[PDB]
Amino acid sequence: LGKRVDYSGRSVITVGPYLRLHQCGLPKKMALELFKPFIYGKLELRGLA
Amino acid sequence: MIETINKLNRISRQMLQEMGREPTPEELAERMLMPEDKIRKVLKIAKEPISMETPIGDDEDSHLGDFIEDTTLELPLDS
Amino acid sequence: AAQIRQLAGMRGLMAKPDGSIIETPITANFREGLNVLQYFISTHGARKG
Amino acid sequence: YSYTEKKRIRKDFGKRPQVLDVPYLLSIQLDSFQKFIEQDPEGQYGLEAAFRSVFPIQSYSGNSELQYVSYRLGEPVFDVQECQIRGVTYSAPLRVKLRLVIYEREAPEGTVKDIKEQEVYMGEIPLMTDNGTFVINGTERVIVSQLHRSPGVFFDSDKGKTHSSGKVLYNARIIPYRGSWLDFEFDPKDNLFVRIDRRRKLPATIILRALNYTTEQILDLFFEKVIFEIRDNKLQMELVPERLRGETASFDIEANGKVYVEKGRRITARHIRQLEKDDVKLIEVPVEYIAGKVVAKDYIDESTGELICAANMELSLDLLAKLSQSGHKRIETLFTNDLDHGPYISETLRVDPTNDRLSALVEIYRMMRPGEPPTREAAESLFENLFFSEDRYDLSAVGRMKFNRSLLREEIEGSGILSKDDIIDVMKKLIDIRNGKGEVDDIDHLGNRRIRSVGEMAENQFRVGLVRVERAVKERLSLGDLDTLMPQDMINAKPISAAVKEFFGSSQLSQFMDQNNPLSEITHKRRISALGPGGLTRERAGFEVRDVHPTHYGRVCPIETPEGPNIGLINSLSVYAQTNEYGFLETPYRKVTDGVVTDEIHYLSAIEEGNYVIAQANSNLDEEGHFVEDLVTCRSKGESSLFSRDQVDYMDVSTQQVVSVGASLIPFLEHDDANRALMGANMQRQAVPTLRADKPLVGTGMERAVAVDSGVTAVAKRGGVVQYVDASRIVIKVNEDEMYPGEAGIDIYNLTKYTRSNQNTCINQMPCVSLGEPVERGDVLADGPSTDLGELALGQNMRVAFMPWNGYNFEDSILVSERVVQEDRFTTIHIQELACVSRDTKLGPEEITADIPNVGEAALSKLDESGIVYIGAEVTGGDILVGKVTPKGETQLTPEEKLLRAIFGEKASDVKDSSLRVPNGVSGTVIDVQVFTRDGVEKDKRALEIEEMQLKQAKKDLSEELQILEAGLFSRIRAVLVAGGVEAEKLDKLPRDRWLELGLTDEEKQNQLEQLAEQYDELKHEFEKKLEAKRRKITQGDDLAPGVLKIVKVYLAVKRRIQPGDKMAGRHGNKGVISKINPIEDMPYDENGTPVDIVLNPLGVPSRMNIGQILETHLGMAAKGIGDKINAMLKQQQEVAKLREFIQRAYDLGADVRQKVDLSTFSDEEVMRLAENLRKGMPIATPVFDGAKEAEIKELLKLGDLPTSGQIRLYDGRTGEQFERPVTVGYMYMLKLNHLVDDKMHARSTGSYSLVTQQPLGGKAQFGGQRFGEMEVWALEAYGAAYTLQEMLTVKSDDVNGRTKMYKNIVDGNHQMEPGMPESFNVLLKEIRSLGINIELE
């Protein structure tokens, strides 16, 4: 029922006051390691890799 | 090999009582009249493997089994 | 209003561990300072909560 | 006063002068350990208590005897640094000389037949250092003191919810050190069922008939005897005055010839007084009056018959006629009442299962060990070894002291075995506490919770190890062959060392001591937990152990306790409370003699406090000892009320009595809530220092002692003059008054360099004293990792503004400037460990080489031919630190990779890229590369050069130590030579090597010269001995786990800055997360132009009731204004004598300052250094409950050229316009936490799965994502999200053939949901199929 899952990043909460209600912040390192299949697919579909 | 490792444990206890320090494999190998690599080989297979429900953490919320690496690895490379 | 009334004015009532109320409430407030006895009577109900 | 005080004079606001100073802050650890380890043969405590409670032993039928006489703990074979880096338990062999004698068979007492007095090593007990830490397996552990149940009797009262319609149960238990739990639990029918070790209930007469006493004896030994009389066949009663009291008159109670009462009359005190005054000789009673009063005698027929009525027989009219027919006039019946002495033991005797002694004893065997039918001797032996045996029951005159003090006795000395009258005493106290007469204690009282310290629990663990080796030696000794049987091999080292290593490092009491701060170390050593064996658990506890008692005043502090599940189980010790000889907690007090107080120290235990009155130290006190305000509030008998002057006998010694040492560091606790103080002290324990330890501006007065008492700093064992100070060592020259003739007069302090703690942070003993200045005894020489000049430097001090700025400080979050990292103020060294382990599998051992395939040359550019980085290599997150490849087996390749190997020259051989790289995101350098290896294994060039570097270090440092020691010894020799005579040419111009043989005329100075010469000869001997020990220690075979080739350890040291996401908190629990590193052009600023550094949230003040942080902020602004005045008067360099008046004016503003220090008695250079240290703020102390009121803070603001309102009209940085409201701005002295963002940010994307249920793991060191728990599943299903939940439990983590297909679909761009059979639902399916239950799908 309650299971560990991939693509789950443990991180603390900070304040983004310059954003919209549907918008949150994300670290570039955590989005780099977290979105790795999306990064590889977008790099292969664009021809850059 | 159970008999030889029991004799090795008894010789290690005797050298602990005669020295006080931790028993090196060299004195146990020369008292066992065996080569040292066989002594370290039967020392490697020392005891029962740590069961899966030992509290390796600070509380009773996460036991063992949540730390084992996968032998049949499926890396981003391998997938 | 209860937080402001206990901050600026005196504390109303605390919690004894047996379920009763301490017959000697805190006469002083937070800006004046709490005595070592009065901080103990406060931390009784605080640790109970 | 001393010399280290003169730099940064810590001005205090203490309005009451202290009598007793700060005691040793390692009391319950180090004093218990030295009570445990020292040669104390007369006291029978510590190791001697177990050694005299087990030994002497004997064999069967008097054939041999093993005795204990002349134990001696040997020298520790290692020191702290090599056992920290190696992973060996810091211990010494306990070589106890056991003397095994053999009894003579023909002699009645065997004196000497074979004296086997051989020194026998029995276990390796760990050694506690001067810091108070235990280095077990490399990690620096500290075992917390257990708050167990106090041994002896304990009376408990239920809180209801067990039996309805009232009728509360006053149960009582007997607690030994170990063994059985003799309980006395009542019943709704009030039968007082005896329970042993949480088993089923049994009647009380089962245990009372096993002491060979009959039923009439146990009836007479519990109640008074009311002798009824039959005078010439008329019913009378010889009434005692103690029986008829507080009852009703069932009949006309009259005298022998005078009428006194009628039927149904309420017998008040007037009737009792008239009866006791006129006559109580013989009162005639009706026949129905004794019917109800059960007889307590076994009255038989006096001529020849048997027992016509036994004890506890329900008397009737015909039974009374039979007693009048056969018997005597004297009838002893059981006194029946309801509130004075009820017939409860008769109700035990109405339901007894067995009456005989045998059956009775057996009736027990079935309750203890059911199923086995015992014999007589087996049940007797089980009763003896369960209740009255020294091998299974021990109290050692402390549990007996509690047993005598709680049952209204007077003896202090008692044997550990319970007596036959002790059960009678506890049952009489049970009847009295059920009848209302007497007071009952509770669980929350601190006289019922004792301190099981390190020494006592280690004594108990060594005791149960002694029971295990006793069970070994009892079957080893009674099997003959006692000629070749010297007692070394008979005492096996496996169970004793296994017990003392299972307790040290694996028990619930032993844990990782956070060595980030000295405050954390001294609050983890003074930490009173209640976990482990004997104590409670975090899940099986109630509100009684967590909510504090009025007896916790000064002994157990209510603040320092974690905010997790066990919020009250892990308590802590205060500063002045030490341990007792018994083990209870005592608070020191000053004695008051009818309103006249003195300055002596009187410790008071928790039980003896319950009948006294306790006055607090916050009352008004004059200079000779009186009460000023004529009416003070005091504590009495566990409550609080108003008291007079002459009624008080005890006075508290200081204002910081009730708080921990982690809580006494919290300033303005009188203006602080208890809600935020507990977690604020918890995260002050979790606080982590910086690169440069800045001076703590706002203090408490405890800062001058916590560094000296922690042990991590350079402590002054002998005081003198500074001779030479290096960055890694300090050499102080000891003066003549503290000089010993058996020493060299030089105390070199080998300062510990950058070693690893237990929380992945740095420990660096930075030298803080200057060259050429006197340092007296007990002062500081080198500040530790989080100290500064002997004062606790927990964090840094900077400008904090309690104002909102663009919503960044939204819900108590931190908004920092650029200068916290531009000036490197909040940057932090973090030393981790990464042991690249080369284990030996079947397919070849793991070599450590440099040629690694599938990697570039730039990644191997910072490596040698061995693959290890050079010292000082600035590695980045993702690079390889040690090239440790493994020889892999020939795994069967896919045909596409086989075609790829056939086309190109890519030939991947048995070498496999399994080198442990740097974790991503962790930058930094390397500080040390510890290499260890197995015996018989050759070394490469890197391990050889690291061993050569360690040998060069141990050579050069010891050679410089011997050189400066020789210089100090020859300086002492030169001082003796110029004290005796004077020769400016024969002594000084001649070289120092020919100084031992040169001597003057025979005098005591010449004898001291010869003593220093032979001491130098012993120094030359011990230098060679230490060089031989270093040769046999450095390049020795490092004993590691078997099957390992070589273990190399690295230490990454990152300058971890205050990144956005770091945890940073002040001193009042105002925690927060770094929202954004704001540029200093956007930060607000005052009219002087100083840009603020921290923008704090003022919204968290009225809800969390922490107004003391505002008082701290105003006092910090006043101290910083004084510091800017000092810096303005210092940079001009106008004069010095105006500063000696200005800082003296700044040191006296309160009603009565605790220290009346004057700057007129100081020198020019000392005042100049004091002002130079006062440039970086002003050190100002404030007590936790004797702190400064806002009037003195307003005077401090007036003296520092600041407004009286405290809030300064501020200017904005973003818009430049000044606000309509003045902004409270000042100094908070906030600290860097251990929950940094590089220890908190942790993600996971398809790496290192499990094998059991095919699950992703957890933890950052294990590289596993956060648990998507069941509450998140219910919330995601409450949204109605089906496709996300079908990914989050089936195709992202569960299905191994599903997540690979999902990865291949996302890589090729097809984001289509492809579900399938989950690979952990079939785990449950095969689990319940193997369980024996058929299940399948449709």
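Just so it is clear, chain C uses Swiss-Prot numbers, and the residues here are 734-782, in order.
Every residue, even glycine, has its Cβ placed from backbone N, Cα and C.
In this structure, C:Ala735 (mutagenesis position) is part of a helix by DSSP. Cβ-based neighbour count (10 Å, all protein chains) for C:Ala735 (mutagenesis position) stands at 8. Swiss-Prot documents C:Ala735 to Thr as a published mutagenesis change and attaches the note Resistant to antibiotics salinamide A and B.
In this view, C:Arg738 (mutagenesis position) is surrounded by 12 other Cβ atoms within 10 Å of its Cβ, with every protein chain counted. For the mutagenesis result C:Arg738 to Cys, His, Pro or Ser, the note given in Swiss-Prot is Resistant to antibiotics salinamide A and B.
Under the three-state DSSP scheme, C:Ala748 (mutagenesis position) falls in the coil class. Swiss-Prot gives this note for the published mutagenesis C:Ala748 to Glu: Resistant to antibiotics salinamide A and B.
When other Cβ atoms within 10 Å of the Cβ of C:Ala748 (mutagenesis position) are tallied across all protein chains shown, the result is 17.
Between the CA atoms of C:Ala735 (mutagenesis position) and C:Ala748 (mutagenesis position) there is a gap of 15 Å. For the pair C:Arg738 (mutagenesis position) and C:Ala748 (mutagenesis position), the C-alpha distance works out to 17 angstrom.
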